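**Student:** One structure, pasted below without further comment.
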Amino acid sequence: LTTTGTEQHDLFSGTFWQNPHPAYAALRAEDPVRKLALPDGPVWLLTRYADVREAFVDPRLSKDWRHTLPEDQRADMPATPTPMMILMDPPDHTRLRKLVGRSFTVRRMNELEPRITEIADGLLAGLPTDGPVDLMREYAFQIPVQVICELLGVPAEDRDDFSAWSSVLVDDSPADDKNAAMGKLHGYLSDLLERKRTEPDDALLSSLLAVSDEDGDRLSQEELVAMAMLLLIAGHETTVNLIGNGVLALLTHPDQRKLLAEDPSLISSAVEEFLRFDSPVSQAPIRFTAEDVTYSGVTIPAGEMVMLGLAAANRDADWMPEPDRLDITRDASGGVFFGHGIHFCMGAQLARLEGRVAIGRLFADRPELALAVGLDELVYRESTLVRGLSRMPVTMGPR
Ligand code: HEM
């Protein structure tokens, strides 16, 4: 629907998709705990930073879908549709992350910088010198999935096929295409595991197979494929939009772009602001209420679905002073863009690394980069959990 009073802004419909921020601010001020009638049913939205951050660590906001279901029917059901950690609660979540963390290390993420810088340069060389091009499809879409390929150790021949299948999930609409692309990804990854079981290498897939703890416990076929699938889902579309929204932020702010060109080393700090200013994960994945929770005088009953407004919260003036202004020189301190608590983005370090390499190399390579269309001529994807551009037409300019 829409907001109410003073002046009303569209929600998850119409004008919302071009700029959801005026709508986000109205909610924060007038209506911060709101049951929203969506296509996929009724979900609650928390928009105030303080509530969002609290909700993240509150155990009463569970990742278990069974909390919607009555008492006597929960014994029947699995805790998860697939054994992914983002859908799991403690202590099951604790064991899974502990075991994957033995392979998906901050070191391994950081070790990819040379391989990341290669992928970026390869696409930059493949972009035209003269004339307009689509920066989303021809650059922004391509970096993350190829980083994910290097991570998992997907064969070089099949990398372009892998890239295409994942892009169908990122893409706007068709559902059957999204359901079948999942199918041949899940097929390819499961197939790949067994090939790495007899021919191992230095890549993450082969690394995850051999993982043990103190007790001698490991990962089975189910969990390994589910982790592979999650790494791709949670790390492709999300990273694409950090690159996308971040480049947009610079092109639509001539002052800040001057600051970065005159001082390239600001890029690490710049990424941090792009994540706060225009958060690619607009709302966090669904949480379910185990018991009744109260926020801003509104009680969400037990069994309801809750989304945490990350993009909204990151512009709360109670947290951040002058929060609508883009300042790359800022100090992040507690941006809920990577989440907060037990579920905090497990690939967050890879995400920042890809963020600085993609955005930093591009503006170095193409200093006279410009938008090819007006800001109101830009089209965003109409998806709940994402803020992101379907296309970004840019002129590369001379030199
Ligand atoms: C800048 C881009 C990214 C953003 C904004 C982002 C955001 C998030 C957020 C908000 C969560 C928590 C979801 C929740 O609490 O419901 C999350 C979880 C996760 N992200 Fe990311 N992410 C990004 C990139 C990546 C990358 C590159 C990877 C690695 C391939 C990754 C892997 C994960 C995983 C595995 C989780 C689940 C952690 C857990 O629950 O134990 N993400 N991400």
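The residues of chain A that appear here are 3-401 by Swiss-Prot count, in order.
Placement of Cβ uses the backbone N, Cα and C atoms for every residue, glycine included.
Under mutagenesis, Swiss-Prot gives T70 to R with this note: Increases 25-hydroxylase activity 2.0-fold. Increases 25-hydroxylase activity 21.6-fold; when associated with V156L, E216M and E348R. Quoted from Swiss-Prot for the published mutagenesis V156 to L: Increases 25-hydroxylase activity 21.6-fold; when associated with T70R; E216M and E348R. According to Swiss-Prot, the experimentally introduced change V156 to S is described as follows: Increases 25-hydroxylase activity 2.5-fold. Annotation of the mutagenesis experiment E216 to A in Swiss-Prot: Increases 25-hydroxylase activity 1.9-fold. According to Swiss-Prot, the experimentally introduced change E216 to M is described as follows: Increases 25-hydroxylase activity 21.6-fold; when associated with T70R; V156L and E348R. According to Swiss-Prot, the heme binding site annotation covers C347, on the basis of similarity to another entry. In Swiss-Prot, a published mutagenesis experiment is listed as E384 to R, annotated Increases 25-hydroxylase activity 2.8-fold. Increases 25-hydroxylase activity 21.6-fold; when associated with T70R; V156L and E216M.
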**Student:** Quick one, of the mutagenesis positions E216, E384, which Cβ has the fewest other Cβ within 10 Å?
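**Tutor:** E216, out of the mutagenesis positions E216, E384, has the fewest neighbouring Cβ atoms within 10 Å.
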**Student:** Which of the recorded positions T70, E216, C347 has its Cα nearest to the Cα of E384 (mutagenesis position)?
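**Tutor:** In terms of Cα distance, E384 (mutagenesis position) lies closest to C347.
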**Student:** Could you check which of the recorded positions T70, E216, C347 is the closest Cα neighbour of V156 (mutagenesis position)?
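**Tutor:** Closest recorded candidate to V156 (mutagenesis position) by Cα: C347.
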**Student:** Here are the recorded positions: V156, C347. Which has the lowest count of other Cβ atoms within 10 Å?
**Tutor:** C347
**Student:** Near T70 (mutagenesis position), which residues of its own chain have a C-beta under 8 A away, given they sit six or more steps off in sequence?
**Tutor:** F290, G305, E306, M307
**Student:** I need the CA-to-CA distance for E216 (mutagenesis position) versus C347 (heme binding site), whole Å please.
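**Tutor:** Distance between the two Cα atoms comes out at 25 Å.
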**Student:** Cβ under 6 Å from an atom of ligand 1: which of these recorded positions qualify? The list is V156, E216, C347.
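**Tutor:** With ligand 1 as the reference and 6 Å as the Cβ limit, the list reads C347.
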**Student:** Does DSSP give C347 (heme binding site) helix, strand or coil?
**Tutor:** coil
